[PDB]
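Everything below concerns the one structure shown next.
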Amino acid sequence: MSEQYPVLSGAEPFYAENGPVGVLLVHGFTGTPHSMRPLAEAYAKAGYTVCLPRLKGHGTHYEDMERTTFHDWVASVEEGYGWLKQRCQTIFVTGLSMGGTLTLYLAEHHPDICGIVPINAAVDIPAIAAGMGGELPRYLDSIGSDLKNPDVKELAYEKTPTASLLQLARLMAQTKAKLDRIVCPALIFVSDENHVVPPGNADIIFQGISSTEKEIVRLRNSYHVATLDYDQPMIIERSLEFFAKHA
Ligand SMILES: CCCCCCCCCCCC(=O)OC[C@H](O)CO
């Protein structure tokens, strides 16, 4: 399958060829590279080779998204991973929300990942589970992003295909079940206040992985879309320190 709608302005992937250490940045469910771009540029400015891919069916139209499965999103991250492998001796992976879910997934299936930085990664959202409750419409209306800062507009679909929620749940289930395969260092960000993903998820992740070096930083001035919120500078700074520590 291939997207039927054109890529939208602002949703372009971002690539930067610099040093031998690479960072893969993964955006979230219904989102676009916009949400991860400031992190990618800061890392690029710091001298890192950077890959920020666009997930299949994202940044085009939600009908494209509707036609995808989580295998497609996984494939989009792998292409980015593969792109960095051609260029880098050392690879870190970071991601927001489902990007974090994809970050964990990637660490579960590659042995050569140097470290991961999941940010509000999703592994258990019981509400999504609803068994499947009653019959939901085909598309759920988005009512805006979970952000503390009101003057940020995040680039994301205005509707969510309910068919994709099932895809999300499965990605989460398989990622959660195989957490013990992650052995690389982990820097885990979690928002104290989060209206999307239960913040007890960070703990499931912290406990589930086999990593010998793992930490949690609780963000106290951000909601769910933390990468664009007030704690962005800390996320960027603390991440850079992680990369240098483990290079
Ligand atoms: C009946 C279902 C209600 C709950 C809907 C679940 C939505 C969770 C989406 C996961 C988040 C995502 O991966 O990225 C977050 C995105 O940037 C939000 O703007």
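Numbering, chain A: per Swiss-Prot, residues 1-132, 135-249 in sequence.
This deposition comes from X-ray crystallography, 2.8 Å.
Keep in mind that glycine also has a Cβ here, set from the backbone N, Cα and C atoms.
According to Swiss-Prot, the feature active site, nucleophile maps to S97. The Cβ of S97 (active site, nucleophile) has 29 other Cβ atoms within 10 Å, all protein chains considered.
What Swiss-Prot records for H226 is active site, charge relay system. The number of other CB atoms found within 10 A of the CB of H226 (active site, charge relay system), across every protein chain shown, is 23. DSSP gives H226 (active site, charge relay system) a coil state; it is part of no helix or strand.
According to DSSP, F29 (substrate binding site) sits in a coil region rather than a helix or strand. Feature annotation from Swiss-Prot assigns substrate binding site to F29, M98.
For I145 (mutagenesis position), no same-chain residue 6+ apart in sequence has a C-beta under 8 angstroms from its C-beta. According to DSSP, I145 (mutagenesis position) is assigned to coil rather than to any helix or strand. Among the sequence features in Swiss-Prot, the mutagenesis site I145 to S is noted as follows: 62% and 38% reduction in hydrolase activity for 1-oleoylglycerol and 1-lauroylglycerol, respectively.
Where Swiss-Prot documents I145 to G as a mutagenesis experiment, the accompanying text is: 18% reduction in hydrolase activity for both 1-lauroylglycerol (1-LG) and 1-oleoylglycerol (1-OG).
Flanking an unmodelled run of 2 residues are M132 and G135, whose Cα atoms lie 7 Å from one another. Checking the recorded positions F29, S97, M98, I145 against ligand 1, the ones whose Cβ sits under 6 Å from it are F29, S97, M98. Sequence-distant neighbours of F29 (substrate binding site) (same chain, 6+ residues apart, CB-CB distance under 8 A): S97, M98, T162, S166, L170.
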